[PDB]
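Q: This is the structure I want to talk about, given as structure tokens.
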Amino acid sequence: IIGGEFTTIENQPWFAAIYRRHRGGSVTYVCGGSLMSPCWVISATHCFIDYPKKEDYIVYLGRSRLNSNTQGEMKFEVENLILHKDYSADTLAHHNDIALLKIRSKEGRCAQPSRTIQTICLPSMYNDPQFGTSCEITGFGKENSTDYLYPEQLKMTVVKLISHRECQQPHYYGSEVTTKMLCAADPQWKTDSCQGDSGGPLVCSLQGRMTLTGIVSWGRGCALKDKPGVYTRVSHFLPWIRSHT
Ligand SMILES: N=C(N)c1ccc2cc([C@@H]3C[C@H]3c3ccccc3)ccc2c1
């Protein structure tokens, strides 16, 4: 997250931090995700497509720092890794960028809801918030494009939704962004999500309840003029999420 504010997990209880075990023992941070139900976490397919082995992934819930064991955290492995069978990647855009991870602890159980570990609700059919709505994003991603390390403490920020037609303008993303994706950004282009934040939650308060409206997917640079962050529009995939869970 470029700009924004440092935060802690109690402020984002459904945020999942996903790592990957490398041959040798070293572990590096991969992407974020969100808790859908006690046994399921949803993220982005592009975060796993090149290393599809479910055994190498480690998932944490209730974790506040990149290299610290936050009191109350729970560690899990991936029982089933489901990727969208129609996923593809072009020069900038990613298609059907959505994935499902069934989690299980070493004892064989799913997550246990607590003050720092909670699920987020899915959106409903044909009911997404209007352009201009402020929503929040969270992640352990880069604070600047030139940084090679990720911040040690979790961060979050607020950006606003941009209409499909505004996002299809020539200086934005033209026909590269489709009706199955959502754009969001800062009018002053000072804050935004960035590499490292992929797969994380775009949460919008809609008609009262906080909803998982989007999944951090792609974007040209980070916090650049006329180049909004692009997100997978969860409402379109409800039928897919239902059949695969
Ligand atoms: N403007 C933003 N809000 C934004 C959001 C997500 C982003 C994800 C990547 C990570 C690297 C992309 C990638 C491409 C292919 C496969 C792996 C990773 C790069 C830039 C990004 C910018």
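Heads up, chain A uses Swiss-Prot numbers, so what you see runs 179-423.
Method reported for this entry: X-ray crystallography, 2.0 Å.
Using N, Cα and C of the backbone, Cβ positions are placed for all residues, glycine too.
Residues annotated as active site, charge relay system in Swiss-Prot: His224, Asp275, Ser376. Swiss-Prot gives this note for the published mutagenesis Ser323 to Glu: Abolishes phosphorylation, proadhesive function and ability to induce chemotactic response; when associated with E-158.
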Q: Using DSSP with the three-state reduction, classify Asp275 (active site, charge relay system) as helix, strand or coil.
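A: Where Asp275 (active site, charge relay system) sits, the three-state DSSP reduction gives coil.
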Q: Return the member of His224, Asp275, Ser376 nearest to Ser323 (mutagenesis position) in space, with distance defined Cα to Cα and candidates limited to these active-site residues.
A: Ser376
Q: Once the DSSP letters are reduced so that anything not helix or strand counts as coil, what is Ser376 (active site, charge relay system)?
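A: Going by the DSSP assignment, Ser376 (active site, charge relay system) belongs to neither helix nor strand, so it counts as coil.
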Q: Of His224, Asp275, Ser323, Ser376, which recorded positions come close to ligand 1, meaning Cβ under 6 Å from one of its atoms?
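A: Those recorded positions that pass the cut-off, since their Cβ is under 6 Å from ligand 1, are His224, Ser376.
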Q: State the count of C-beta atoms found within 10 angstroms of the C-beta of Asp275 (active site, charge relay system), not counting that atom itself.
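A: Its Cβ shell of radius 10 Å holds 28 other Cβ atoms.
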Q: Can you tell me how far the Cα of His224 (active site, charge relay system) sits from the Cα of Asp275 (active site, charge relay system), in Å?
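A: Cα to Cα, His224 (active site, charge relay system) and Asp275 (active site, charge relay system) are separated by 6 Å.
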Q: Ranking the recorded positions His224, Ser323, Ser376 by other Cβ atoms within 10 Å, which is at the bottom?
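A: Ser323, out of the recorded positions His224, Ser323, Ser376, has the fewest neighbouring Cβ atoms within 10 Å.
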Q: Can you tell me whether DSSP puts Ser323 (mutagenesis position) in helix, strand or coil?
A: coil
